[PDB]
Amino acid sequence: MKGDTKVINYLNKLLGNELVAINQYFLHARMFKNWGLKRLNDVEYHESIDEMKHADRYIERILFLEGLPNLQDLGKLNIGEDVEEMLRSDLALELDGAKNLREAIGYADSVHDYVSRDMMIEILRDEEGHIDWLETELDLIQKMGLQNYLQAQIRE
Amino acid sequence: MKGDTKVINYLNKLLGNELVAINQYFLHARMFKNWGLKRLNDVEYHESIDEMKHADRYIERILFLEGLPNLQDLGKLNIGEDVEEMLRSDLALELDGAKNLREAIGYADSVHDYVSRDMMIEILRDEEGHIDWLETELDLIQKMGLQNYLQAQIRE
Amino acid sequence: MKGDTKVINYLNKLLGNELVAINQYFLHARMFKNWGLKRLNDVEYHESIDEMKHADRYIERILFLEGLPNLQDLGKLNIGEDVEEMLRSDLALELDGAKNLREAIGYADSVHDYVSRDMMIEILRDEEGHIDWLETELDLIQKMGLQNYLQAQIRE
Amino acid sequence: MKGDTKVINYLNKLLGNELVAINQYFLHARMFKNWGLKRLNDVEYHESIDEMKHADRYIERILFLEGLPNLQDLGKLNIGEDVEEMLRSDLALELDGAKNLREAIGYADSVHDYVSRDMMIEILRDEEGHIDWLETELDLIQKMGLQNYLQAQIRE
Amino acid sequence: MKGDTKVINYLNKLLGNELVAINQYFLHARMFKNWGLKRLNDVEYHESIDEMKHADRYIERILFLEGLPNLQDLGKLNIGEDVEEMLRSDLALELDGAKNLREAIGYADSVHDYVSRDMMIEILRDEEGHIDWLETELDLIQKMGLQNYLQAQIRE
Amino acid sequence: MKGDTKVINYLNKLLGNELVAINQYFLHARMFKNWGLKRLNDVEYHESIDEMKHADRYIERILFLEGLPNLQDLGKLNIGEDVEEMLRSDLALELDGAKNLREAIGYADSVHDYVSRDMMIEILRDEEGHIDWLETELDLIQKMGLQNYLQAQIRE
Amino acid sequence: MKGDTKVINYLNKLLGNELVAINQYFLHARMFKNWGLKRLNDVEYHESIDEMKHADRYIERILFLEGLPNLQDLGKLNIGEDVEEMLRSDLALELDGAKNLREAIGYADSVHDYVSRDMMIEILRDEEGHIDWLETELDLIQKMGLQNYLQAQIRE
Ligand code: HEM
Ligand code: HEM
Ligand code: HEM
Ligand SMILES: [Zn+2]
Ligand SMILES: [Zn+2]
Ligand SMILES: [Zn+2]
Ligand SMILES: [Zn+2]
Ligand SMILES: [Zn+2]
Ligand SMILES: [Zn+2]
Ligand SMILES: [Zn+2]
Ligand SMILES: [Zn+2]
Ligand SMILES: [Zn+2]
Ligand SMILES: [Zn+2]
Ligand SMILES: [Zn+2]
Ligand SMILES: [Zn+2]
Ligand SMILES: [Zn+2]
Ligand SMILES: [Zn+2]
């Protein structure tokens, strides 16, 4: 089915977002794992998989709409060197992708691509979930302090 | 069976207490849950259910005694903004309801409504239980300090 | 995540609707139960739980959007004294809440809060279900007459 | 253990009440059964057993308190000739026994026989239950009319 | 295998009958379902499936006899607005299709298409069954009156 | 619940689309089955059922919105005489129904019938799926040629 | 443990290779899936996962050797527009990565990083496997011709 060109661009753009998220989350996961923060590796790893499912959904959609998925361009990774810095980076990224999702969803609706819209809304719901988690951890770090927070990540 | 009017008023009054408790506990639960204090959400949620069972018991009793359960009037909620403040509020409330229960129980006995009395005593036993729990948490917060207490609520 | 203020007000308003529904349905349930209309107690009770799940959804959402859930204000309960009157009251209430849901959903979409919107649409679908049921019972009462309808509620 | 004499008299008196209830309920049960009102035979039969458990409790208590259980004197049975009349009789009887229970309970407390009291309160709770049931059936008969009520008792 | 042309026309004609029956029965089913007459929705729905199996049988037969099944032409639906009217319509339709089946069966035999005949006879046996059911319900409505009949359809 | 009239017309129109799809797909299925293309009969048959579930959804919705489902009018079937021609016909039909779904969805949203909208979106997602399948088969026929394609349908 | 700097560069370089392979294989997989070549989607998808396991191994190794895994730089994807072209591209890529692996393995041995070496050898064994598969498919396409090859990918 020939899709709307601008919807495809959006889908590619969003795809692009998930592909930076996928890498940044996986690196973070294995950084935490290395440091022995087993619990943070577990969650961020599972978030990496999450972003991958998203990427796949865009890819299959672009192909269905007869567009060319762009996995060539990779946006800026921002890794960070300590837990806070790195959580905070993941959150800024999820925040930028939500902004992009909000725009794309609106546009899909206005060109009547309701199923792309529908898939985008479910994705944003997942993103909003990741946002929740990042915010919560970042706040726990302040309430209980960094040392206690770190100890709390040692077991899975 | 026509019940004693004043017993019905008491039962309504007590019902009224449980219905503020139900809401305050549920809000607290989901506040804790949002903050990531999984353990406190678990307990306060289960206390919300507890107060609901109580409310139901009064409702069925008032109806049996041929009175009109009043679910219209809702007493003052006091929510609080941090764990201590909020635990402390739940405790003041349980304390006021116990006082009311003590009064009502005495009166039921003196008009010979022994089964209302019996149901009230079992309820107060549950309340006293909630009082125990609130007091214990509040004391743990002092003994181990707030940061360690918070870390201790992260897992269920 | 800071939500849109007016979306939060809507969410609180809707929350407020569910909290009257929760009480009115529960009272009705136990009123029917008392009268021995076992079947009506079963359904309205299960509708009470239904409205509670809704309330919870709003609460967790308002908290996520960083607003303050208001469980303090309770709208007007209208109880009624016989089956019809009471069914008819539940229906007027579901009807007012659907109207509010329709208004809120539109607004969520226009400020791009697509996930609040999404949760609201699923809720309205449930409400519309309750509307169906109330309408159906009210019509059965006319087609088969009140006496036969009452007999039909004696067993679960 | 030598019990208080007046407590024993009360226990005997109450025993006496259960033994009329036992017979009246059983006769009613088998009257309903004969008429084909299977459902009413089921409940009243189970109430007969209920009263028997009560009788047993008094008997074992009187014997423990070193009194002589009197199963010789049997109060006035009032049978009735149709469903209503007969339900209405069972209800007047439960009502008289509740009155007696209330008096006895008060007295047990004042001579410090707290366990007799305790057993009496549990019994009265059961009685109050039977009262509920009789009242409910009697009201169903008015709401739905006698013919529909009778049809509703044909299956168990 | 080249079939007899007139047999194919008959098969198409009969097919045509089943395709009105299929729709009329399904609409009726969901009309009853909507009204809360759960029991009538269950049966008419299962009759819709029944007619579909019939249609399929004709279709596969026409194709085997090398004819073109006509699913394009749809006879007159007669829906009705109340239970009786609608049952009575389903019955007139089954009656017309039985008449057509009787004619077709005779003709198949006389051109030696014994297997088409055989399949038609089994179908007519099913139809005759549906006729039985419709007649019986229509008579129950008179014997027990409409109100009692309606109550009797509330549970499945 | 009284629905918006134009929404009902749309729902009827869409219903009408599914009812041509149901027949065309079933005929195609049994045409393939007859030709021994077991694999195509399996899929198109399962698509026929799919369209039937859709029809049912519209029917129950129209009835809920207090409209009259029209199963009387049947649009133009286009059958075709060979695999390609017939696949190509099914695709043109799915394409016209998607167009209609897109218009109806927009309109539902603008009159606030969000649940009709919601059901329509899920349907369109299924349709879009059928579109995918038809397009894919049509392209396989070109890539691998007709003879190889036919052989590939012989087993299920 | 501080690793040898040049070993880390190699590990990063190789990592870089797996991350182009991961994307190219996944796109290919879903391209085949879209075209209905179910069998090729299955294998290339499983090769994508394979390359991901590899990437993970490098990442955990670089982190253990105290280096910074570079997931930022992404080499040139070469996608292709038909099966052959695309298989042929995957093969050229596996061939370049094997060359790099051979170089790195030698160097690891000469600086005594025998475990990095060991992990690299196991990886190359997997790569050599993928090479085998690509070569085999490419040859089957010539022996049996493109049409027959395509038909052979339709089922999993
Ligand atoms: C380039 C950095 C990546 C790394 C290090 C990585 C790592 C992993 C790992 C370790 C797994 C678990 C293997 C398993 O399923 O058992 C996995 C699963 C998966 N990956 Fe990736 N991945 C990456 C990128 C991608 C990309 C770009 C895609 C394509 C959208 C993708 C798609 C998938 C899918 C669909 C699964 C299966 C999920 C499941 O069912 O568990 N990955 N990945
Ligand atoms: C208005 C604020 C309330 C909220 C947010 C709330 C929430 C909940 C939730 C989430 C559940 C679990 C659902 C389940 O049973 O699986 C529940 C259960 C229940 N609620 Fe409420 N509730 C509220 C008020 C009430 C009231 C006023 C009553 C009536 C006395 C009530 C009676 C019950 C009962 C009987 C259960 C079943 C307990 C069980 O067996 O688990 N609730 N409530
Ligand atoms: C007129 C041509 C039709 C034919 C030849 C046909 C054929 C069939 C067949 C063979 C089945 C399988 C029976 C089973 O469920 O075991 C079926 C199922 C079904 N049909 Fe039809 N059908 C037709 C039209 C319709 C229509 C107009 C509706 C109403 C919307 C409908 C609704 C259904 C439903 C709800 C099922 C059950 C699906 C399931 O759970 O498997 N059909 N049909
Ligand atoms: Zn994502
Ligand atoms: Zn995310
Ligand atoms: Zn309580
Ligand atoms: Zn309490
Ligand atoms: Zn609700
Ligand atoms: Zn509702
Ligand atoms: Zn007794
Ligand atoms: Zn009794
Ligand atoms: Zn038939
Ligand atoms: Zn029939
Ligand atoms: Zn459809
Ligand atoms: Zn379709
Ligand atoms: Zn590799
Ligand atoms: Zn490889």
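Quick reminder: no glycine exception, Cβ is built from N, Cα and C everywhere.
Feature annotation from Swiss-Prot assigns Fe cation 1 binding site to C:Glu18, C:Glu51, C:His54, C:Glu127. Taken from Swiss-Prot, the feature Fe cation 3 binding site applies to C:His46, C:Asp50, supported by experimental evidence. Per Swiss-Prot, Fe cation 2 binding site is recorded for C:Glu51, C:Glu94, C:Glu127, C:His130, and the stated evidence type is experimental evidence. According to Swiss-Prot, the feature heme b binding site maps to C:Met52, an assignment based on experimental evidence. According to Swiss-Prot, the mutagenesis experiment C:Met31 to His or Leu carries the following note: No loss of heme binding. Recorded in Swiss-Prot as a mutagenesis result, C:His46 to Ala carries the remark: Fe(2+)-binding and single turnover oxidation at the ferroxidase center occur normally but iron mineralization within the cavity is significantly impaired. Here Swiss-Prot notes a mutagenesis experiment, C:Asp50 to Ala, with the remark: Fe(2+)-binding and single turnover oxidation at the ferroxidase center occur normally but iron mineralization within the cavity is significantly impaired. Quoted from Swiss-Prot, the note on mutagenesis experiment C:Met86 to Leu is: No loss of heme binding. As a natural variant entry, C:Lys38 to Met appears in Swiss-Prot alongside the note: In strain: ECOR 30.
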Cβ-based neighbourhood (8 Å from the centroid) of the Fe cation 2 site, residues C:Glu51, C:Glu94, C:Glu127, C:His130 excluded
C:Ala21, C:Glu47, C:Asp50, C:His54, C:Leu93, C:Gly97, C:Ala98, C:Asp126, C:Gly129, C:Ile131
C:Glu51 (Fe cation 1 binding site) to C:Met86 (mutagenesis position): how many Å between their Cα atoms?
17
C:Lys38 (variant position) and C:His46 (mutagenesis position), compared by Cα position, are separated in whole Å by 12
Can you give me the Cα-Cα distance between C:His46 (mutagenesis position) and C:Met31 (mutagenesis position) in Å, rounded to a whole number?
14
Can you tell which of the mutagenesis positions (C:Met31, C:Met86) has the fewest other C-beta atoms within 10 angstroms of its C-beta?
C:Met86
Quick one: of C:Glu18, C:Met86, C:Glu127, which recorded positions lie within 10 angstroms of C:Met52 (heme b binding site), measuring between C-alpha atoms? Sequence order, please.
C:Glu18
Spatially, which candidate from the recorded positions C:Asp50, C:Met86, C:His130 is nearest to C:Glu18 (Fe cation 1 binding site), comparing Cα atoms?
C:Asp50
Check: min Cα-Cα distance from C:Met31 (mutagenesis position) over recorded positions C:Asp50, C:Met86, C:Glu127, C:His130 goes to C:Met86
If you count Cβ atoms within 10 Å of the Cβ of C:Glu18 (Fe cation 1 binding site), leaving out that atom itself, what do you get?
21
Rounded Cα distance, in Å, between C:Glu94 (Fe cation 2 binding site) and C:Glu127 (Fe cation 1 binding site) is 7
Sorted by sequence, non-C:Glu18, C:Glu51, C:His54, C:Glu127 residues with Cβ within 8 Å of centre, Fe cation 1:
C:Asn17, C:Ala21, C:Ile22, C:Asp50, C:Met52, C:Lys53, C:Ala55, C:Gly97, C:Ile123, C:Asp126
Would you mind pulling the DSSP three-state label for C:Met86 (mutagenesis position)?
helix
So which of the recorded positions C:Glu18, C:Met31, C:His46, C:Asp50, C:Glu51, C:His130 end up next to chain B, with Cβ to Cβ under 8 Å?
C:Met31
Count, for each of the recorded positions C:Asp50, C:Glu94, C:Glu127, the other C-beta atoms lying within 10 angstroms of its own C-beta, and report the residue with the smallest count.
C:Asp50
What's the CA-CA gap between C:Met86 (mutagenesis position) and C:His54 (Fe cation 1 binding site) in angstrom, rounded?
22
Look up C:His46 (mutagenesis position) in the DSSP assignment and report helix, strand or coil.
helix
List the Cα distance (Å, whole number) between C:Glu127 (Fe cation 1 binding site) and C:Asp50 (mutagenesis position).
9
For C:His130 (Fe cation 2 binding site) and C:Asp50 (mutagenesis position), determine the Cα separation and express it in whole Å.
10
So if I measure Cβ to Cβ from C:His54 (Fe cation 1 binding site) and keep only same-chain residues at least 6 apart in sequence, which ones fall under 8 Å?
C:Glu18, C:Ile123, C:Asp126
